[PDB]
Amino acid sequence: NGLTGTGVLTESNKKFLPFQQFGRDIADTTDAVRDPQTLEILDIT
Amino acid sequence: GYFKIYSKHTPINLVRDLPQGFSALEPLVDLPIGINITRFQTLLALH
């Protein structure tokens, strides 16, 4: 073998699809991601 | 080159028309195998 940064480990109940990875807001900045290992949807504040 | 498959299977009961739908791409399978970007019109299945 990874985008580090800042936030809190915060579970999110969004429903991805098996071909989607990232997230995008109005300003085109990531909020919602899917972990590369365990299929987890989380958010960044 | 990277041959973006997007196949779908649909149920069919019409003579000459098609339905509508709403939102962007999904590759059911996605694989970069190296083709030319010029054609797309679903291929045959016969007996």
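Using the numbering of Swiss-Prot, the residues shown for chain A are 540, 545-588, in order.
How was it done? The header gives electron microscopy, 3.4 Å.
For all residues, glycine too, the Cβ spot is worked out from N, Cα and C.
For the natural variant A:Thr547 to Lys, the note given in Swiss-Prot is In strain: Omicron/BA.1. Same-chain residues at least 6 positions away in sequence with a Cβ under 8 Å from that of A:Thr547 (variant position) are not found in this chain. In the three-state DSSP scheme, A:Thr547 (variant position) is classed as coil.
Looking at Swiss-Prot, you'll find the natural variant A:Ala570 to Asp noted as follows: In strain: Alpha/B.1.1.7. Cβ neighbours of A:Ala570 (variant position) (same chain, under 8 Å, six or more residues apart in sequence): none.
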